[PDB]
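*Asks:* Provided herewith is a single structure, encoded as structure tokens, for subsequent inquiry.
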Amino acid sequence: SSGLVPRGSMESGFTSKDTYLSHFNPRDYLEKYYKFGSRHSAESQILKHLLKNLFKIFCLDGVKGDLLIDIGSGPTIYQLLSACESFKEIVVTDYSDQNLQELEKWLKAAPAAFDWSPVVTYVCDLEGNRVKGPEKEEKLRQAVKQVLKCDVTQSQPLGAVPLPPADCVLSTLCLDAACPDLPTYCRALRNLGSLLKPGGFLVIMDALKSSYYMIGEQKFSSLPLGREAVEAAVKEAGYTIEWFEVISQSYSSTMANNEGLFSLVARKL
Ligand SMILES: Cc1nn(C[C@](C)(O)C(=O)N2CCN(c3cccc4cnccc34)CC2)cc1-c1ccccc1
């Protein structure tokens, strides 16, 4: 559709999930959003905000437990660096098979995997320089017990895979790209609840008011949600919000039309 409309959206109005299998490149996305050609870019500022928020949630607040399931990880691992200090076991999941290939290369420490070292050092500094980068990466690698296929739009997001009830379900920068509408968004929060213990933690971080995002020239849909619609959907899905933060920092105009980002910690009712 020549960029007139997002990829895989001509017929339905929103990028169909199989576009994440046929027309999606994790390496290109990683280079664009997590490897920086210049300092103090909007992408770098957003990543530092996410990292300080994850550090605050997992290391300063009471978000601790046995199992954490990361839903819609993408090809990234920055969102698990601080979580590995408070959770014994981490299960990482994604819809995209090429994202899963990217995570398994990182898990094996394959030379062809994306290099997360500068981000790891950054988290080590936040945490008090208790350890250096390599010791921090090895701890996270040992904490990641399973790499699974997921689909937030299904009532059993992880299929037949058996798992104990989780203490936390984390989802960063996934739901705006996976849910075509507010009813799907609410159903997806309910589907995630099925993986969670009663009183378990739900941690969500995503963009606000974004109808699309770019990976170079490739455009993908995003559910344009404001902060009120996110709170109403989280409350309707069966959770009580403990804290909710909105930041005005947005991605570069050539990468997305978001109007900030939100972070929330909720508990299953
Ligand atoms: C930055 C940024 N990074 N990303 C994450 C990214 C590249 O979209 C991704 O790899 N994802 C999430 C979607 N995901 C999925 C897609 C279809 C269905 C899924 C069913 N279950 C689970 C996951 C599903 C597959 C992994 C989004 C932004 C961003 C978003 C809005 C505005 C501005 C920036």
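Here, residue 1 is simply the first one shown, and the rest follow in order.
This deposition comes from X-ray crystallography, 2.3 Å.
In case you wondered, yes, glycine gets a Cβ from its N, Cα and C as well.
Not my notes, these are from Swiss-Prot:
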- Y29, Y34, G72, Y78, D94, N99, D151, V152, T172: S-adenosyl-L-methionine binding site (BINDING)
- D206, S222: nicotinamide binding site (BINDING)
- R27 to K (Swiss-Prot position 18): Has no effect on N-methyltransferase activity (MUTAGEN)
- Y29 to F (Swiss-Prot position 20): Decreases N-methyltransferase activity (MUTAGEN)
- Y29 to A (Swiss-Prot position 20): Loss of N-methyltransferase activity (MUTAGEN)
- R141 to K (Swiss-Prot position 132): Loss of N-methyltransferase activity like its citrullinated counterpart (MUTAGEN)
- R190 to K (Swiss-Prot position 181): Has no effect on N-methyltransferase activity (MUTAGEN)
- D206 to A (Swiss-Prot position 197): Loss of N-methyltransferase activity (MUTAGEN)
- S210 to A (Swiss-Prot position 201): Has no effect on N-methyltransferase activity (MUTAGEN)
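Each of the listed features needs to be described in terms of its position in the shown structure.
*Replies:* Summarising the environment of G72 (S-adenosyl-L-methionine binding site), the number of other Cβ atoms within 10 Å of its Cβ, over all protein chains shown, is 25.
In sequence order, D176, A177, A207, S210, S211, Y212, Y213, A256, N258 are the residues of the chain that are 6 or more apart from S222 (nicotinamide binding site) and have a CB within less than 8 Å of its CB. DSSP assigns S222 (nicotinamide binding site) to coil in the three-state reduction, placing it in neither a helix nor a strand.
Its Cβ placed at the centre, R27 (mutagenesis position) has 13 other Cβ atoms within 10 Å.
Sequence-distant contacts of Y29 (mutagenesis position), defined by Cβ-Cβ distance under 8 angstroms and a gap of at least six in the same chain, are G74, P75, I215.
Of all Cβ atoms in the shown protein chains, 16 besides its own fall within 10 Å of the Cβ of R141 (mutagenesis position). In the three-state DSSP scheme, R141 (mutagenesis position) is classed as helix.
Cβ environment of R190 (mutagenesis position): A237, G238 lie under 8 Å away, each six or more residues apart in the same chain.
In the three-state DSSP assignment, the secondary structure recorded for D206 (mutagenesis position) is strand.
Its Cβ placed at the centre, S210 (mutagenesis position) has 22 other Cβ atoms within 10 Å.
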*Asks:* Filter the recorded positions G72, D94, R141, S210, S222 down to those with CB closer than 6 A to an atom of ligand 1; keep them in sequence order.
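*Replies:* Only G72, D94, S210, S222 qualify.
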*Asks:* By a simple count, how many Cβ atoms lie within 10 Å of the Cβ of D206 (mutagenesis position), its own Cβ left out?
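*Replies:* There are 22 such Cβ atoms around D206 (mutagenesis position).
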*Asks:* In this structure, which of the binding-site residues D94, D151 has the fewest other Cβ atoms within 10 Å of its Cβ?
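*Replies:* Comparing Cβ neighbour counts within 10 Å for the binding-site residues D94, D151 gives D151.
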*Asks:* Can you tell me the CA-to-CA distance separating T172 (S-adenosyl-L-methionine binding site) and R141 (mutagenesis position), as a whole number of Å?
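*Replies:* One finds 19 Å between the Cα atoms of these residues.
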